[PDB]
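Report on one structure; see the data block that follows.
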Amino acid sequence: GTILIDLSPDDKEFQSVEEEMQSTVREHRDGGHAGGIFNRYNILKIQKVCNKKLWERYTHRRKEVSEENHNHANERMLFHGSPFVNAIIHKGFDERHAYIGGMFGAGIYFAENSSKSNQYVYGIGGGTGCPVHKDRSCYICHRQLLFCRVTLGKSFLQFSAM
Amino acid sequence: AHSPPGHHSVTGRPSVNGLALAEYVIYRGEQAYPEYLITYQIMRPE
Ligand SMILES: COc1ccc(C2(CNC(=O)c3ccc(NC(=O)c4ccco4)cc3)CCOCC2)cc1
Ligand SMILES: [Zn+2]
């Protein structure tokens, strides 16, 4: 049910999404171990993800959460990076596959810093890096993140020691 | 497995590194929509 619509570089949408990517890079405490050494990205393509079924599922839940939270979905746009991205765009997110305990427990993780999500594209801690060169800092191989619409509702505030 | 009772998500907020932004966790796939697929390379600094 999923179609991917290629956006052109002069589209305002291409440009606002790239700017969110680029501007939310930070330095990481591992010196680039997991995700590599970089200050910015080379954006190769941005596709809009269109699936009627996943969109309706989303807005149905959004409305439920909103009514539970003084008409406030608390909707954000956030990054997700993992090796599950190809499965996710076709099937939607699935909490059953999201069973590994992270810093904040099991579940589906998103980030405000694109560079944080970049740490996970090849696996936990960057896994063994790219499939072709085994290089967590590969500057050749293509990577993929999702920029996602996320309903937070009433979000539990967990301060972390990081 | 589940959001804390009476919550719909978790906000994980760095308290030491003041330059690090938040991370978030949800427990139901229907509470996110993957809107943009971004294909990219990291760039080697000069
Ligand atoms: C093998 O590399 C990884 C990379 C990162 C992670 C952590 C975050 N994990 C998720 O954010 C996550 C995992 C799985 C899915 N899976 C799906 O949504 C799905 C739909 C169809 C198939 O899968 C959605 C989200 C696990 C918790 O510590 C932070 C990273 C786990 C495995
Ligand atoms: Zn490579």
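Here chain A follows Swiss-Prot for its numbers: 952-1113, in order, are the residues you see.
Looks like X-ray crystallography, 2.1 Å, at least that's what the header says.
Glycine is treated like the rest: Cβ placed from N, Cα and C.
Database features, via Swiss-Prot:
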BINDING   A:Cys1081, A:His1084, A:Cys1089, A:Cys1092  Zn(2+) binding site
MUTAGEN   A:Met1054 to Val  Loss of activity
Among the recorded positions A:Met1054, A:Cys1081, A:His1084, which sit with their Cβ under 8 Å from a Cβ of chain B?
A:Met1054
For Zn(2+), what surrounds A:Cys1081, A:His1084, A:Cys1089, A:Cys1092 with a Cβ no more than 8 Å from their Cβ centroid?
A:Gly1080, A:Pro1082, A:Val1083, A:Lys1085, A:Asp1086, A:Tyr1090, A:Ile1091
Please check the recorded positions A:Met1054, A:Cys1081, A:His1084, A:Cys1089, A:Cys1092 against ligand 2 and give me the ones with CB under 6 A, sequence order.
A:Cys1081, A:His1084, A:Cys1089, A:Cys1092
From the Cα of A:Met1054 (mutagenesis position) across to the Cα of A:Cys1089 (Zn(2+) binding site), what is the distance in angstrom?
26
Far apart in sequence but close in space: which same-chain residues, 6 or more away, have a Cβ under 8 Å from A:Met1054 (mutagenesis position)?
A:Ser1111, A:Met1113
In this structure, which of the binding-site residues A:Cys1081, A:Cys1092 has the fewest other Cβ atoms within 10 Å of its Cβ?
A:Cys1092
For A:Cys1092 (Zn(2+) binding site), which of the three DSSP-derived states applies: helix, strand, or coil?
coil
